[PDB]
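*Asks:* After the C-alpha cells below, expect a handful of questions from me.
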Amino acid sequence: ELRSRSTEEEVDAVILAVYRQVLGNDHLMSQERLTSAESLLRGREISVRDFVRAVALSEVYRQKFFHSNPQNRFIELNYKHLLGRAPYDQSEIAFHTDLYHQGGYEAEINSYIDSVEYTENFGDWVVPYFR
C-alpha cells in the first residue's frame, strides 16, 4: 500500500495497515490511537514514514514490545515490525544491544526507520510489510 492522491478510503486503509504492521493489530483502545498524527497524515502534512515513526516512538509501542521484554526480544520485534524481517543472525542482536546501551530508546527505534534498508524497501510513502 502506497500514499498518493486519491486516498480517503486509501488514507484510511494506510492508517490501519500501519497499525497492523507496527503494533501487530488495528483494534486498539481510543487512548492508544495517535489521532493527532493520523490527522497530519490525512492532511498530507507528514509522510507514511513519519507516521510509522510516531507509532514506534509512542507509549503504545514502548509498553507493548519494550518494557516487558528481554532486550533481545525487543530487538527482534523491532526488526519484524519496522523492517519486516527477522534479524539475519545474532550479530545483529549484539549490534543493537550495543546501540541501545549507548544511545537509548529513541536512537534504537530511529536506527531502523531512518535506515537505508528502510528507505530502499519502503521509502517515505509505502506502508512497511513483511518481506
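Chain A is numbered as in Swiss-Prot, which gives 22-152 for the residues shown.
Recorded method for this deposit: X-ray crystallography, 1.8 Å.
Even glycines carry a Cβ here, placed using N, Cα and C.
Recorded in Swiss-Prot as a mutagenesis result, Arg26 to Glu carries the remark: Significantly decreases interaction of PBS-linker domain with phycocyanin beta subunit (cpcB). Under the heading of mutagenesis, Swiss-Prot lists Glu29 to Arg and annotates it as follows: Significantly decreases interaction of PBS-linker domain with phycocyanin beta subunit (cpcB). Quoted from Swiss-Prot for the published mutagenesis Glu31 to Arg: Significantly decreases interaction of PBS-linker domain with phycocyanin beta subunit (cpcB). Among the sequence features in Swiss-Prot, the mutagenesis site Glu80 to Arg is noted as follows: No change in interaction of PBS-linker domain with phycocyanin beta subunit (cpcB). The mutagenesis experiment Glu141 to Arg is recorded by Swiss-Prot, whose note states: No change in interaction of PBS-linker domain with phycocyanin beta subunit (cpcB).
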*Asks:* Kindly assign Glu31 (mutagenesis position) to one of the three DSSP-derived states: helix, strand or coil.
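*Replies:* In the DSSP reduction, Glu31 (mutagenesis position) maps to helix.
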*Asks:* Return only the integer: C-alpha distance in Å from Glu141 (mutagenesis position) to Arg26 (mutagenesis position).
*Replies:* 22
*Asks:* Looking only at C-alpha atoms, tell me how far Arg26 (mutagenesis position) is from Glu80 (mutagenesis position), rounded to the nearest Å.
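*Replies:* About 30 Å separate the Cα atoms of these two residues.
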*Asks:* About how far apart, in whole Å, are the alpha carbons (Cα) of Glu80 (mutagenesis position) and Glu31 (mutagenesis position)?
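*Replies:* Roughly 26 Å, rounded to the nearest whole number.
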*Asks:* Within 10 Å of each Cβ, count the other Cβ atoms, then let me know which of the mutagenesis positions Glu29, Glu31 comes out lowest.
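*Replies:* Relative to the other mutagenesis positions in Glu29, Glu31, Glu29 has the fewest Cβ atoms within 10 Å.
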*Asks:* By the DSSP assignment reduced to helix, strand and coil, which category contains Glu80 (mutagenesis position)?
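*Replies:* Its secondary structure by DSSP: helix.
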*Asks:* Among the mutagenesis positions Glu80, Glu141, which residue has its Cβ surrounded by the fewest other Cβ atoms within 10 Å?
*Replies:* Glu141
